[PDB]
Structure formats: C-alpha cells, structure tokens
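Report on the following structure.
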Amino acid sequence: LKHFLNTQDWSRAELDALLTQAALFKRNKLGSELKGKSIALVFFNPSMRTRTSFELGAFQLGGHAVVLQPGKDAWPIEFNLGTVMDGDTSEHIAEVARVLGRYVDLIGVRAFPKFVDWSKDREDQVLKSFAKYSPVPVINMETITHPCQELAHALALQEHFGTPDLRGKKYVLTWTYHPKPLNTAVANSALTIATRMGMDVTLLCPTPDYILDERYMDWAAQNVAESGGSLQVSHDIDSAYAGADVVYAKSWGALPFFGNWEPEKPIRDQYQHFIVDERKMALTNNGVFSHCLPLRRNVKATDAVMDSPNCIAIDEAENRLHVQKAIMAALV
Amino acid sequence: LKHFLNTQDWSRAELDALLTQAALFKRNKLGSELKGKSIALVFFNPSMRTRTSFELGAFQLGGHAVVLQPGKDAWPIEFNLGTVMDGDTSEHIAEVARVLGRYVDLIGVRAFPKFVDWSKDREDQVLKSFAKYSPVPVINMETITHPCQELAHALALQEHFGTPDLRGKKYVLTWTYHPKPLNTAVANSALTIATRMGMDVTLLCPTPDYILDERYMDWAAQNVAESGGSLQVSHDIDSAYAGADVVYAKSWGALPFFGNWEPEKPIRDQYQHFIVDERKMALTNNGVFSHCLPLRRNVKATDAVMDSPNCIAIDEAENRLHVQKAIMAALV
Amino acid sequence: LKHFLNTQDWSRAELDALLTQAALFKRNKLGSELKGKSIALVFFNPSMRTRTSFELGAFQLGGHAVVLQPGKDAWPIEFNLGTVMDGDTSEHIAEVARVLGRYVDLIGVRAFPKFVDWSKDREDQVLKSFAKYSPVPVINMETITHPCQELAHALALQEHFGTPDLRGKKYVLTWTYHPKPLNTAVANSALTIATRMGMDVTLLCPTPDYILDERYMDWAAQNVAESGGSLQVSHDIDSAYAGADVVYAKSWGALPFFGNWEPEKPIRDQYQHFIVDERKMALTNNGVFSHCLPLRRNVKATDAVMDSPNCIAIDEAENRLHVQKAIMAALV
Ligand SMILES: CCC[C@H](NC(=O)CCC(=O)O)C(=O)O
Ligand SMILES: CCC[C@H](NC(=O)CCC(=O)O)C(=O)O
Ligand SMILES: CCC[C@H](NC(=O)CCC(=O)O)C(=O)O
C-alpha cells in the first residue's frame, strides 16, 4: 500500500509525475478522480491553508472530506502499545485507523510534536501509527516534515523560473525569528525538497545549535549527491543571501533545547535581525522570497518584503490545492 | 468588485432584484448558479442560523462551503497594519484574504465588536479588511450591521403583507431587555432596511442613551427622505406599539457606555418591562412580531407572543436561506 | 410523523426491512435517496464514528450533512418550558427545532445525560423536545439509548452467523471496568436489541446496583416474551461467559449512585477483573466479542481479545454507515 508520508519515500519520477498532474489540475480544477470517494482529515493542531485546500480539493474532484479534530469533536486517541488506557485517551489508533478504513478511502493526518522530548517527537509516532493500522493510503498533512508543502513550494519555484529543471539555482533556506520555539517540519521539508531538486542549498541559521536533525542533514546529502546540487551550512547572513535566487524563511526552536526551552528564549531573542527585510533581499540575485505561512509580519518577514512583487508566498499557498489533488488522485 | 457589505451600498433596484431572486429560489431551491464554486465562511463568533443556511445554500446551488473559525481551527488573524506581530495573532488579513482568494470564489465573514471601545468597533475593521485585500466578493455575515438579516426580514414582511410595496406600514423597532449588553448590528440593520422600504419607523428604546449611532440615524433619514417614509424616536412604550403593523425586537447595549458596562447593568435592569408581551402586541393594528434570533424566552419576548400566530420569526429565519442564495448567485 | 428515536417504537417487520435495506446499501453504497436533501447533526457531546458515518452517509446518497455543536459553534439551547432565560442558554428548542425544520429534511441529535440526576436524565428531554417541535423526522444519535448502534450490532451479528434468525444464540451483555462512570445508553440498547432478536440474554454485571433501569429490564421482558428468547441477570463471570455465542462489553455507572458518584469509585474499582480477556472468551462457545467503541485497551478489553479474530467490533462500527443510510432513506 502506497502512502504519501514523505517525498523522500518517492522516486524522482513519481515526484515529477505528481508536479505535472498538479500543473494539469491547475488548468482544469474540476474532475471526478474522487467521484463518490472521501477522505478523513485528522487534525491534532490548528490549520487554515491545509484544511481548506483539502476540503476543496476533495469537493472539486467529486469526493468529500470529513474533518475530524481528536479532543475537540472526535474522541482523543492513544498511540502507545500495551499501555493501560485509564487516562485522557478514549481509544487506540489501532481501532481508529481500521474504523476510518471502513468509512473513507484516504486518511490525512496532522500532528505537530509535543515539544517535550525530541527523541520522542522525531520518531513520528502518529503518522507511522496511521500508516501501519490503516487499510487505506495515509497522507502527511504535517508532523515533523511537511511533504505537501514541499511540492507546493517546488511547483511555485518551477512556475517562477518557467522551467522544471531548477539545478544551478542558489537556494537559501533561512531560519528567522519568532517569540516562541516552533516545529522544524517545514525546514526539514524545505531542505529535503530543495536538495532533491538539485539546487545550491545553504542552511542559514543563527548558531550550530539551530542546525536541523541529522536525518534531514543526511537525506539532504544523499539528495545532493544524486541531483548534482550542493548543501552548505552558514551563520553569516550577508554571505548567504549573497546573490541567491530563492529564499525560504522558517522559524524553529533549536533541537538541543527541546524540553528545556527556558534557556532558549534569551538565545533566540538575540537574533531578531535574521528577519527577512529589503536589505537581505537586495543582496540577492533578484531572488524570490517565500514562506509556508501562517507568517507574522515585521517578525519573520517585513511588510516591505511581503508586499514585494518577489514574494511568491500566495502562489505557493495556492499550489497546495493543486499538488494535493495530484496526491489524492494518485493514492486512490 | 462588488461585495455585499451593506444594503445601503446597493441601489433600490438591485435590492429589489435580490428579493425577487430570493422569492424565486424559494420556489426552486436546487440550482447550479454555484456549480463547482465554493465559499469560505469565516466566523469569529458563534452562529446557528447563518452557518447552516449558507452551508446549505452553497450545497443547494452546486457549490461548497468551507467553514473556518479563526482561533478554534484556523490560525488567529491580525488586522492592524504595521503592527509587530509577536502576540496572539499568527497571520495578517492581507495574506489570509489573498490566500482564500486562491481557494474560494466568495468569502463570508462574521465578526461582532469586542465591546471595549465603540470608536474602534464602529470602524468595522474586519469586514473592511477582507473587502480590501480579497480578490473575490466579500459577504457580511454580521459585524456592526446584519445586511443578510435585513433582506430575510424585508422578504418575510412583504410575504406577510402580500405585496412588495411596504410604504404606509407602521414599523416599530423596539429595544428589549437582556441580562447583558449586546451588539447593535441587527438594530442598525432593522432601521436601515425599515426606512429604506419606506415605512413609518419608530425607534422605541428606554433612554436617549439607547439611541443608535448617528451613522444609522442618518442613513435612516436619507432613506426616509427618499422612500417617502418617516423616522421617529420614542421612549413611551404604549404610544409606540399603538396600532403598529410590524414590531421588531432587539436588545443592545447603550453606545455611550461601551467599554464601561459596569454602570449600565443597573440601568438596563430597570427596564425589563420593555419585553414584548401580549399587552403591547394587543395595542397594535393586528401587528406582526419578529426577532432575528437567537431569542431568549420570557426575557425578550414572552412565551405567548412567540407562540402567537402573529410571530413571523421562523419565516424570517427560513428566508435567510433564500435571500443569501440570491446574494451569492449575484456576486459570482 | 415517523422518527427513529428507539427500535422499540418500531415493529419487527420495519426493523427487519431496515436491516435488509442496510445489507443492500452495503452492496451499493452510492445512491440518490437523499439527492438535494440534508440533515442537521446536532452533537451535545463528542463523536467520531457517528459524526463520520452520518456525514458520509448523507454524501453517499446525494444529500448533505450540516454538523452543529451547541455551545461550541451554534448557540446553546434551552429545553425547559416557561423558564426565564437569563442564564447560559441563548435560545429555546421550540425555535431551534422549527428553524432547522426550514433548512433541513432530517435532524439527528446526540445528547448524553448530565449525570447529576437520573430521574431527570431518564426523561430523555432533548430527544423528546426535538421530536415534539420539529416538523421533520428526528433521529437518535445517542442519548439514554443508542438505537443506531443497536442495528449496526444486529447486522454484524447476523452477518457473522450467516443468518437473519439469531434465536437460540447465547448472548451475554457484560458490564466492564472504566475509571469513570459512563452512560448506560449502549447497555440499554444492547439489552433491547438482543432480546428483540430472540436470543438468550444474560445481563452480567458486578452487583444488583449495576442492573439497568427498569424501563429497559421491562422492554427486555416484553421482547423476550414475544421473540421466544430469554432474559437473565448474573453476578458470576464464569457461569455467564460459559459457552456463549456473543459477548458485548459496555461500562456504565450504577444508576443508584447517579448524582453521588463519590462512593462509587471504591465500588467499581474493586471489579477491574470484569475486563474481557482471553480467559473469559475461552469459556465461550467459540463466541464473538464486540463493543460499541470508543474502547480503552487493557481496561475494558485486553489487547489479545481486541486483536482476536473473534472481535467483530470494526465490522459493527462499519455497519453504522449502512444501517443509518437505511434509516434516513426511510424517514424521508
Ligand atoms: C458510544 C459510547 C459513547 C459514550 N462513551 C463515553 O463517553 C466513554 C468515553 C471515554 O471513555 O473516554 C457512552 O458511554 O455512551
Ligand atoms: C505551516 C506552519 C505550521 C506551524 N506554525 C506554527 O505553529 C506557528 C504558529 C504561530 O506563529 O502562531 C509550524 O511551525 O510547523
Ligand atoms: C443575530 C444576533 C446575534 C447576536 N446575539 C447575541 O450575541 C446574543 C446571544 C445570547 O443572548 O446568548 C447579536 O446580538 O448581534
């Protein structure tokens, strides 16, 4: 059974076929690839873009999305095996996944880490659980990686450059400031897709403490080695932005401080200048700026940069709709 | 780009065309004016009638509604420009409106005031924001005016009197009691539509303190001057209800006390007798009673009056469904 | 006007016709029995299976479900008559039911007891209210009985035994442990349907205090007397499970302690061994095990029993989808 947990699990041919099916669904939004079909969108965290583009994607293709929010409307779920359920959890993923498997044809899941222990959050339990117990294809709507976002990003970039081949482009994934520590998911996905496309990735971040988990630093290397691109870590703003083509911002808490965020505020608070402004963007080769959103103005990007005609954020967001229909149409 | 923020923004011909398209959709509920189309219903406050009649209206016309609740499921939104977003808000209306503009064809928004400062609530920021940043038509689902409610009311009244011409009818918009201060939205809309239809409007309320904001008192005058109706403020119950044809109840907090509600409870608490009962209703010319709902029994209206065959509240409510399909079918 | 409040309100012929229409909808899930129609699913409590199978059932039949949650998104509702609504409730069921009656074609309601006074919870006020004030058929989605669950259970049992005639089968409805006291709804429904099918029902529970309300003990008797089955209460685990064919587990708080749960914890806490494990299940005539779900592992059933090929829980759950389409298709 094929799922869409990560882009890394897919061959470059399938990924490419996806982006093309996306480009296609963008010219003809209505279809019946999902006629009479349905998808259960399980959200364990907030969502605007994802929730809306899936529900509309299912509709536009003849299917129907059922949005569930364990804890709010649906009963809370347990993921640990053998555990004696006398706590907050009402049922186990083993039952829930099989039950959903009788109602729907596809299951999408969104579950951000708990931020209490990266050793535990990085195992990606929820997604793995759904994938194991579900008889229908499971789709990652973001956990510790955001694969759907990756494709919406890659398509927006290809559209911008008017070509599918993005090799030779200087890609700069940059950490950016945020009052609180956030999920590395989008960053891990930016790196994975940016290196997979064969670009010149530079992971700009404040201190070595902000470097992404090794899993993604290694996926990145394997991707570089096989796409003819390159990976490079930096801690100098100007040198990085220096004549770049693409600039992706994303704020995230330093993994080494997971569970012990107290002594991290003082650290991140002394780097608010990583904010993408006109200055950095100027140092770029007439580069394009984007962010996964929700983006906080004058904190991550400045009003100027967002209002800049070089910000392809809204196009990337809109592509979430097209790229996801490509994934569903494929998995069924 | 045409929106449906207020009925005042529309000509009497368009309004009339709307009510007729509504009367029409009431004879043939199913259609395809919205086939393959969709609408994002953004609620920043509770809703039963509105939420249900839009979601069903979109369905009945071949489209699809996506209900979003910023703060609950969707990320919380910021409306002030330039502000440095390091607070509760996760993204800005400038991004959200443009993003929705890529997914849906219509955007409905509901946002009651915050009741902390009328000077600020009366600017109608949220609706104005959506209208400014959105590339698709925006629909007011209630903020400081309730335009959709207006039309559902006007249609129910016309249906009752068996004619579209409501001139010469004695309309009495009356304040009514409620344990807590409420939005003037429906009252401002009752006045706006009642005077726009050319009726003999009497704004009955406890003390001059309860008179509606000048904006609506002036819209009302312009409407009277152009419809051949009349406007009149009263503080005497009996004299008002006196041989009236229509009676609309709506409880709202006194604007002069916005932000300082403490000294208002004692005031409103000494006017519970404004409750619409059989007595007042008797003093009317076999008048009809209605309320926008949700209505609290034995507080705003008495069990008797609600169960009275002269209460056209449920018909008005039901018309929300028909009148709104007329608005959507028009805006697309 | 016909509703689906309880299976007891229906003749054995109609029930049978239902299960057959369900078996039929299971072979052809898509249909148009509800084309252009809609149903308002009112939930006053959490739900996963119910919410999803109704929303999908409505879709699969050409209709559309509108999910409402009074208190969360919809305005909170009042059910007592004459009461002076100056409290938490914003509107009365008398208005709400009539309003919904203008938007939808069917109304489903879910409202668990409040657990403060069984004398009050057993009157089944909410469901009765909707049934009284609504002009469209009302459907019980669970209150103090779970009729939809009953049929999903009966169909799963018939499917298992490869026959519609379940007479002569030893059915054992067993109480099971749970950290907190729960609704007897499913138990009352298990008993009602198990005796209605003409099986040999044994209501196994800890102490006489755990025996179901008389209403259901009497419905049960009338059902036994008319189906040729039998009813029997037990307090001995082994003797009951002893060569049984079906075993249904369900945890519920003892009625005699409703409102005074403090002195019940110590009581239920000394019966955790009622948990359905391999041992009890072995003492059965190669029996089948099922539970309505959400089920807590190693508390109500053991991992073993749930993973056992004799657990028809997921099939019962899946049948909720088919049996409910039979009910809707019928009521319209
Ligand atoms: C279909 C069962 C619904 C409900 N169950 C609960 O409320 C138990 C929830 C839990 O154990 O968390 C009940 O007991 O009636
Ligand atoms: C697509 C991004 C989702 C999420 N973002 C947040 O949780 C930040 C929310 C905020 O700043 O309010 C994240 O960081 O992964
Ligand atoms: C259509 C009316 C919506 C809203 N009503 C309330 O917020 C009153 C709610 C209550 O009384 O519980 C208002 O006053 O504008």
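The numbers used for chain B are those of Swiss-Prot, and the residues that appear cover 3-334, in sequence.
Looking at the header, which is where the method is noted, we find X-ray crystallography, 2.8 Å.
Yeah, the Cβs are placed from backbone N, Cα and C, and that goes for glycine too.
In Swiss-Prot this protein carries:
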- B:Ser49, B:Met50, B:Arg51, B:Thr52, B:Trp77, B:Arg112, B:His148, B:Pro149, B:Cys150, B:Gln151, B:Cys294, B:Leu295, B:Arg322: carbamoyl phosphate binding site (BINDING)
- B:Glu144, B:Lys252, B:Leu295: N(2)-acetyl-L-ornithine binding site (BINDING)
- B:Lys302 to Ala, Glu or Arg: Significant decrease in enzymatic activity (MUTAGEN)
Quick check: which same-chain residues outside B:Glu144, B:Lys252, B:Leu295 lie with their CB within 8 A of the centre of the N(2)-acetyl-L-ornithine site CB atoms? B:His148, B:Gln151, B:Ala187, B:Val188, B:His293, B:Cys294, B:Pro296
Members of the binding-site residues set B:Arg51, B:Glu144, B:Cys150, B:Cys294, B:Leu295 whose C-beta sits under 8 angstroms from chain C: B:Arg51, B:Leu295
Chain-internal residues near B:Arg51 (carbamoyl phosphate binding site), provided their CB is under 8 angstroms and they sit 6+ positions away: B:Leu295, B:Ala319, B:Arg322
Quick one: of the binding-site residues B:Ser49, B:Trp77, B:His148, which have a CB under 8 A from chain A's CB atoms? B:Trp77
Compute the C-alpha separation of B:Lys252 (N(2)-acetyl-L-ornithine binding site) from B:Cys294 (carbamoyl phosphate binding site), stating it in Å without decimals. 8
What is the nearest of the binding-site residues B:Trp77, B:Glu144, B:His148, B:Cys150, B:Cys294 to B:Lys302 (mutagenesis position), using the Cα of each? B:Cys294
Suppose we draw a 10 Å sphere around the Cβ of B:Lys302 (mutagenesis position). How many other Cβ atoms does it contain, all chains included? 24
Rounded Cα distance in angstrom between B:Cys294 (carbamoyl phosphate binding site) and B:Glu144 (N(2)-acetyl-L-ornithine binding site) is 12
I need the CA-to-CA distance for B:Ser49 (carbamoyl phosphate binding site) versus B:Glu144 (N(2)-acetyl-L-ornithine binding site), whole Å please. 10
Close in space, distant in sequence - B:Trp77 (carbamoyl phosphate binding site), Cβ under 8 Å, 6 or more apart: B:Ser92, B:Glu93
Using DSSP, would you call B:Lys302 (mutagenesis position) helix, strand or coil? coil
Taking only the CA atoms, the spacing between B:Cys150 (carbamoyl phosphate binding site) and B:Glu144 (N(2)-acetyl-L-ornithine binding site), expressed in whole angstrom, is 8
For B:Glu144 (N(2)-acetyl-L-ornithine binding site), the same-chain residues 6+ apart in sequence with C-beta under 8 angstroms from its C-beta are B:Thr52, B:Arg112, B:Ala113, B:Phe114, B:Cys150, B:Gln151, B:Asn185, B:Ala187, B:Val188
Out of B:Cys150, B:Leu295, which of these binding-site residues shows the lowest number of other CB atoms within 10 Å of its CB? B:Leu295
Which of the three DSSP states, helix, strand or coil, fits B:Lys252 (N(2)-acetyl-L-ornithine binding site)? strand
Near ligand 3, meaning Cβ under 6 Å from any of its atoms: which of the recorded positions B:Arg51, B:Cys294, B:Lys302 fit that description? B:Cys294
Which number gives the other C-beta atoms within 10 angstroms of the C-beta of B:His148 (carbamoyl phosphate binding site), all protein chains shown included? 30
Suppose we draw a 10 Å sphere around the Cβ of B:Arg322 (carbamoyl phosphate binding site). How many other Cβ atoms does it contain, all chains included? 29
